[PDB]
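Single-structure report; data block below.
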Amino acid sequence: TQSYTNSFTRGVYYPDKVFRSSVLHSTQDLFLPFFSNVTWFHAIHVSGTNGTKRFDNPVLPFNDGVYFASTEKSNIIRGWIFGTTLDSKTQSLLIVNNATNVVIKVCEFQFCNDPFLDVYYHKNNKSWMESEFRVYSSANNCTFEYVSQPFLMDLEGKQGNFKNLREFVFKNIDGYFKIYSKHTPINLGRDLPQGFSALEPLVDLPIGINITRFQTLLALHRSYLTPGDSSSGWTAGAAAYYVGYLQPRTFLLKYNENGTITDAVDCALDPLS
Amino acid sequence: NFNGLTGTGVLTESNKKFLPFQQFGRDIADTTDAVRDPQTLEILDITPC
Amino acid sequence: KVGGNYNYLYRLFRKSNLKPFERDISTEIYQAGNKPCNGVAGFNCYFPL
Ligand SMILES: *[C@@H]1O[C@H](CO)[C@@H](O)[C@H](O)[C@H]1NC(C)=O
Ligand SMILES: *[C@@H]1O[C@H](CO)[C@@H](O)[C@H](O)[C@H]1NC(C)=O
Ligand SMILES: *[C@@H]1O[C@H](CO)[C@@H](O)[C@H](O)[C@H]1NC(C)=O
Ligand SMILES: *[C@@H]1O[C@H](CO)[C@@H](O)[C@H](O)[C@H]1NC(C)=O
Ligand SMILES: *[C@@H]1O[C@H](CO)[C@@H](O)[C@H](O)[C@H]1NC(C)=O
Ligand SMILES: *[C@@H]1O[C@H](CO)[C@@H](O)[C@H](O)[C@H]1NC(C)=O
């Protein structure tokens, strides 16, 4: 279960921490190229009576930072795990987002078997979900605990047709792990809206390890509204779980009179650009 | 002398909408024009003599 | 010490140069020959530390 789509003008953030207004700034950094293609991975739960395997948590290359977008009203997505081997021989991050906290632990966790999963996995009759996640086993030699405020909140969705698109970008430069984020309340029917909404800086950490793989700690205990298909290659579907890769591009940003970013032009897409 | 960045000029109350992660303000030619007070969360505008 | 100090270790063999401010603490036998370095120790298989 995987498809493709087009990311029109999404994935732009503030390069630095200096206020600017009514001016055009030319910058060069790791950005998401305009009109690039982004994959769709869908988490499908099949035959809740039975226990059919899902394979809903693929491992992705993480080549020079990644862009992430999710459109879910619930808190089904909970954290992302990074690392080069995800074994006991190497050190792996454990960014985990529970109800009101974020625990970041860089360590050499022995194993990450799987999230807890009920055999029925049915949420049409039951709704409560209490303390049913435990992924690791041991932690021998490590530091850098960062218990802090939750990164992603939950905006209220009312009257239907109102969902919040959550966008994140993670990068690693000279042993520093940078995370930017933005939660756009307005997407409506369009799967990936076309427009501009800059990402504000969120967190910078001194991790200092190599990262060549990552995946998600998706709580596969239950999941609704997850249609399935056998499509592959250049096809279409529905996933509500996006991902894309950054490249070292040069952009030209236009700053509004109020200090916000209104428009941007890529300097490597077309001859006219 | 705001947090180690010296200068010279008159300071006035400013009406620029900063952001929580933004402290300094610049312009063309890359010179400081607006500063955020360290002790109190206030925005000041610098004008030369 | 007069007898000798052995509590200080340093790595000599590894696949590639490490990026700035990055630390490697893995203790695995380096593949320094055509022989598959699956064993604990042997010729063409060096302890990096
Ligand atoms: C990228 O995605 C598009 C669909 O939007 C597809 O046609 C193309 O083959 C993909 N790969 C590229 C452009 O390398
Ligand atoms: C989230 O985790 C933190 C630390 O692990 C804990 O203190 C907090 O109580 C947790 N949240 C809830 C709602 O239990
Ligand atoms: C943790 O430290 C001990 C003692 O220094 C060492 O024996 C052990 O191998 C270390 N853990 C890992 C995963 O290397
Ligand atoms: C800047 O903010 C003011 C304050 O409400 C608003 O009236 C004005 O429309 C904003 N400017 C732009 C270009 O949106
Ligand atoms: C000390 O610094 C804090 C920073 O926010 C400020 O709120 C407070 O008023 C300062 N105290 C005095 C006595 O100036
Ligand atoms: C570990 O970090 C080094 C530092 O340059 C990098 O070359 C390597 O690709 C990373 N991953 C592995 C598996 O060695």
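Chain C residue numbers are taken from Swiss-Prot; in order, the displayed residues are 444-492.
Quick reminder: no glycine exception, Cβ is built from N, Cα and C everywhere.
In Swiss-Prot, a published natural variant is listed as C:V445 to P, annotated In strain: Omicron/XBB.1.5, Omicron/EG.5.1. DSSP gives C:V445 (variant position) a coil state; it is part of no helix or strand. Around the Cβ of C:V445 (variant position), the same chain contributes no residue under 8 angstroms that is 6 or more positions distant in sequence.
Annotation of the natural variant C:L452 to Q in Swiss-Prot: In strain: Omicron/BA.2.12.1; the original residue is retained in the structure shown. All protein chains shown were included, and the count of other CB atoms within 10 Å of the CB of C:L452 (variant position) stands at 8.
What Swiss-Prot notes for the natural variant C:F486 to V is this: In strain: Omicron/BA.4, Omicron/BA.5, Omicron/BQ.1.1. Cβ neighbours within 10 Å of C:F486 (variant position), excluding its own Cβ and spanning all shown chains: 9.
Among the sequence features in Swiss-Prot, the natural variant C:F486 to P is noted as follows: In strain: Omicron/XBB.1.5, Omicron/EG.5.1.
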Alpha-carbon spacing, C:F486 (variant position) to C:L452 (variant position), which is rounded to whole Å: 22
